[PDB]
Amino acid sequence: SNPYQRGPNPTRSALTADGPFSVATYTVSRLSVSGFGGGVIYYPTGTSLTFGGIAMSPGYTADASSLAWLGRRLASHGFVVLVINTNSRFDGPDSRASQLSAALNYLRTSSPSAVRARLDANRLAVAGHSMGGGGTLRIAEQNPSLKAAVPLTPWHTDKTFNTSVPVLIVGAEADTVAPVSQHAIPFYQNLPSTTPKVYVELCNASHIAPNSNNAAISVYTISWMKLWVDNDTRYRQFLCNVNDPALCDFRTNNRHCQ
């Protein structure tokens, strides 16, 4: 058996709404922590099981509420999710990477008792929007023990990231803030050919598509986290041999399908 498998057999429809786990929230004040700006933890309740953890970063001038829907969505499918606020809303992508690192260390070592009781500190991943997506790529470079990384409409002025962490990038076709031709697609192509990687492009979507309920972002983020954080091969079906009308491009080296 797989000891990390959680929840019933998935259907695509089930991954476009909140999942089977009830969700509690814990607000982390910025005065209570060092190395990042606090944020909000979404985590399963009404259960005795433990789950993998995810640290998520918002983008430039944005706060954790810009990703609240996705933190709740992920936690409801079986994850402990900390959506951070940054020390300053103006911090850049590599500063955001440092703060994801501090947030992960916090989850593992000094999170509240109710949160720590649901976390398997051995299985952690990262995600982030915009400059927070650039920070996701950088921390994946810095910490190869992470299980997965999902940069959402990522922005960074560096374009080559040497990481072995499995990466799924979400680009937005019509993005004029981090245009896919200058950001998402170069990040995808410049990742090592030996790293499991996937690129999905949302049809006629803008840079802020990740900041509100989005069925495609839901399906692919849940599935990538399930497959790699939980070793849950039941979610391969949503990531292999895909034809999704909400997508106008899908690329992969297919290392995750077997």
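Chain A uses Swiss-Prot numbers throughout; the residues present, in order, are 36-293.
Method of determination (from the header): X-ray crystallography, 1.7 Å.
Even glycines carry a Cβ here, placed using N, Cα and C.
The poly(ethylene terephthalate) binding site annotation in Swiss-Prot covers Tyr95, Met166, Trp190, and the record cites similarity to another entry as its basis. Among the sequence features in Swiss-Prot, the mutagenesis site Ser165 to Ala is noted as follows: Loss of catalytic activity. Positions annotated as active site, nucleophile by Swiss-Prot, on the basis of a curator's inference: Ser165. Summarising the annotation, Swiss-Prot assigns active site, charge relay system to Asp210, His242 and lists a curator's inference as the type of evidence.
Residues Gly94, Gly127, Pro128, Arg131, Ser165, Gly167, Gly168, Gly169, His191, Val212, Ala213 surround the recorded poly(ethylene terephthalate) site, their Cβ atoms falling within 8 Å of the Cβ centroid of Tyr95, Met166, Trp190, which are themselves excluded. Taken over all pairs of the listed poly(ethylene terephthalate)-binding residues (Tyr95, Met166, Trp190), the Cα spread reaches a maximum of 10 Å, rounded to the nearest whole number. The sparsest Cβ neighbourhood within 10 Å, among the listed recorded positions (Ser165, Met166, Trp190, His242), is found at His242.
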